[PDB]
Amino acid sequence: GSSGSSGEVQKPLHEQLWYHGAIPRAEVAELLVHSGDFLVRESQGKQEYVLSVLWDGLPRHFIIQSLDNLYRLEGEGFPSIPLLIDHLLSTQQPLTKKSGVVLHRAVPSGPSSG
């Protein structure tokens, strides 16, 4: 048959398989099953994204920071959320020295779309 090949890293955050939206914490907990599993949710009211990843048996929450027109958490940043997430998935740098958590694979919304 066939398949396609493109620069998916530039895809808008709104279509990212790991962008479940402003969903509550109970829903989030049912997505991450293993260490390295990650997703992005939007904050309640306030327009700020939150990366949630599982490690050691505790789903962590990392409020994404934005300042230099780029988003980051402990090291470098990028002009967009997917660009940064893709980079950690690429270079395997830890999310924060204080925890040492790394991203191994994204968790999809469900078989509904993607």
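The first residue you see is number 1, and the count goes up from there.
In case you wondered, yes, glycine gets a Cβ from its N, Cα and C as well.
Positions annotated as domain 'SH2' by Swiss-Prot: 18-107. Under its mutagenesis entries, Swiss-Prot includes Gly21 to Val (Swiss-Prot position 463) with the note: Abolishes kinase activity. Listed in Swiss-Prot as a mutagenesis experiment, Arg41 to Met (Swiss-Prot position 483) is described as follows: Abolishes pTyr binding. Abolishes association with microtubules. Abolishes autophosphorylation. Reduced kinase activity.
Comparing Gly21 (mutagenesis position) with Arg41 (mutagenesis position), their Cα atoms are 5 Å apart once rounded. In the domain 'SH2' (18-107), the DSSP tally of helix, strand and coil residues is 15 helix, 29 strand, 46 coil.
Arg41 (mutagenesis position) has a Cβ environment of 21 other Cβ atoms inside 10 Å.
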